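> For reference, the structure I am asking about is given below.
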Amino acid sequence: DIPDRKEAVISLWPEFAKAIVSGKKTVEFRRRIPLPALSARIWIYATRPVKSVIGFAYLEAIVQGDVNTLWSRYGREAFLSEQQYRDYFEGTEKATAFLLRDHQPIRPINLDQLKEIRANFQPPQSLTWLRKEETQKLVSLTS
Ligand SMILES: [Cl-]
Ligand SMILES: [Cl-]
């Protein structure tokens, strides 16, 4: 029984995780990774020291294309220096741009609660898809 990928979790360092949930960062760049559904809700897991899901946002678009064109068009909305961007994309010619909308902060759901939802949860290297019963438990914890 395969997840539909309309619900996914992504990991960011806490300054960037907070920028997405506050609506300051509306673009997240990644390499060519397996993609979520276009209508997905993306729950934002902040890594140490926060180690918590701190909110979510939705996708208005997924863009893939040349690394230079993605920087020129969307880099201003991504909250990262051009240097951090060039360093992350060294070694590939193409990138993914996740364009986000409708960000929502929540009271943080810590890693102990997350392991109560999925026993071996650990922060994803890219995306992880939530199963429907996992999603029902996470929505139940939201404030
Ligand atoms: Cl990667
Ligand atoms: Cl670890």
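Note that chain A carries Swiss-Prot numbering, so the residues on display, from first to last, are 3-145.
Cβ atoms are placed via backbone N, Cα and C, with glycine included.
Straight out of Swiss-Prot:
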type: DOMAIN; residues: 13-70; note: domain 'ASCH'
type: MUTAGEN; residues: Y47 to F; note: Significantly reduced binding to ssRNA and ssDNA, and impaired ribonuclease activity
type: MUTAGEN; residues: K53 to E; note: Reduced binding to ssRNA and ssDNA. No effect on ribonuclease activity
type: MUTAGEN; residues: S128 to A; note: Slightly reduced binding to ssRNA and ssDNA. No effect on ribonuclease activity
> Counting across all protein chains present, how many other Cβ atoms fall within 10 Å of the Cβ of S128 (mutagenesis position)?
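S128 (mutagenesis position): 14 neighbouring Cβ atoms within 10 Å.
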> With DSSP, how much of the domain 'ASCH' (13-70) is helix, how much strand and how much coil, in residues?
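Counting residues by DSSP class gives 10 helix, 27 strand, 21 coil.
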> List the Cα distance (Å, whole number) between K53 (mutagenesis position) and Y47 (mutagenesis position).
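On Cα coordinates alone, these residues lie 7 Å apart.
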> With DSSP assignments reduced to helix, strand and coil, which class does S128 (mutagenesis position) get?
coil
> Counting only residues 6+ away in sequence within the same chain, which have a CB under 8 Å from the CB of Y47 (mutagenesis position)?
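Long-range Cβ contacts: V11, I12, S13, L14, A19, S54, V55, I56, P125, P126.
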> Including all protein chains shown, what's the count of other C-beta atoms within 10 A of the C-beta of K53 (mutagenesis position)?
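Result for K53 (mutagenesis position): 15 neighbouring Cβ atoms inside 10 Å.
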